[PDB]
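Student: The structure is given below, and queries will be raised subsequently.
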Amino acid sequence: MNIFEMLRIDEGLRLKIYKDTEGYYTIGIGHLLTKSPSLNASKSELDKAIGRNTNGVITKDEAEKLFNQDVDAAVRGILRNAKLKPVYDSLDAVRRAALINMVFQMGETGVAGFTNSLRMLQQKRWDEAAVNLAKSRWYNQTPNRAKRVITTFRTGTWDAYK
Ligand SMILES: [Cl-]
Ligand SMILES: [Cl-]
């Protein structure tokens, strides 16, 4: 198991524009297009992201290409962020993947705000961090995915994904 496989399970794959859990226009493997309520605006963002007149449909390779860019972006975002970098650096390989998952979902800013949880993780207080992580909108809105990520941090294994 690795970050790509992990996120592919969490986000799924859709080749046609769809609305995510929040009602936002998305495509491929969790690639957010726009938060705007306009389908056309999303089709325009899509064409701009792909480099062609897509007409709201993309191929598998194209979806995969957006995914590679998005994962790379998340990692680089973490490394550039003063609040995240130190945590990331303190973690083992598996938990690093859990941190990347959250950033991919909520954006670096979003995650940077789980101040207390971040400190617990850095301290290696696994059980406490899992408890703190659960008291959040994130957990309440996407409980199954959140549970998978939290188990990952708590155990340091890929058990929730097997
Ligand atoms: Cl893009
Ligand atoms: Cl869920």
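In case you wondered, yes, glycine gets a Cβ from its N, Cα and C as well.
Here's the feature list from Swiss-Prot:
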- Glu11 to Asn: Loss of 84% of enzymatic activity (MUTAGEN)
- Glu11 to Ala, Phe, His, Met or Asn: Complete loss of enzymatic activity (MUTAGEN)
- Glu11: active site, proton donor/acceptor (ACT_SITE)
- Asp20 to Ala, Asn, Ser or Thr: Complete loss of enzymatic activity (MUTAGEN)
- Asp20: active site, proton donor/acceptor (ACT_SITE)
- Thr26 to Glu: Complete loss of activity at neutral pH; covalently bound substrate (MUTAGEN)
- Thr26 to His: Facilitates transglycosylation more effectively than hydrolysis; covalently bound substrate (MUTAGEN)
- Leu32, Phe104, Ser117, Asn132: substrate binding site (BINDING)
- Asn132 to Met or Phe: 2-fold decrease in enzymatic activity (MUTAGEN)
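Set these features in their place in the structure for me.
Tutor: The C-beta environment of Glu11 (mutagenesis position), restricted to residues of the same chain at least 6 apart in sequence and closer than 8 Å, consists of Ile29, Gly30.
DSSP classifies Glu11 (mutagenesis position) as helix under the three-state reduction.
Take the CB of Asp20 (mutagenesis position) and look out to 10 A: across all protein chains shown you find 17 other CB atoms.
Under the three-state DSSP scheme, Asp20 (mutagenesis position) falls in the coil class.
A sphere of 10 angstroms centred on the C-beta of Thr26 (mutagenesis position) encloses 21 other C-beta atoms.
When secondary structure is read from DSSP and collapsed to three states, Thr26 (mutagenesis position) falls in the strand class.
Secondary structure from DSSP puts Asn132 (mutagenesis position) in a helix.
Same-chain residues at least 6 positions away in sequence with a Cβ under 8 Å from that of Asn132 (mutagenesis position) are, in sequence order, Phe114, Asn116, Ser117, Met120.
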Student: Check the Cα distances from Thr26 (mutagenesis position) to each of the recorded positions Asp20, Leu32, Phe104 and keep only the ones within 10 Å.
Tutor: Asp20, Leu32
Student: Taking the residues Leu32, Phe104, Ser117, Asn132 listed for substrate, what is the greatest CA to CA distance in Å, to the nearest whole number?
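Tutor: Looking at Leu32, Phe104, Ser117, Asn132 as a set, their Cα atoms extend up to 27 Å apart.
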Student: Express the distance between the Cα positions of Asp20 (mutagenesis position) and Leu32 (substrate binding site) as a whole number of Å.
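Tutor: Distance (Cα to Cα, whole Å): 8 Å.
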Student: By a simple count, how many Cβ atoms lie within 10 Å of the Cβ of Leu32 (substrate binding site), its own Cβ left out?
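Tutor: Result for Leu32 (substrate binding site): 18 other Cβ atoms within 10 Å.
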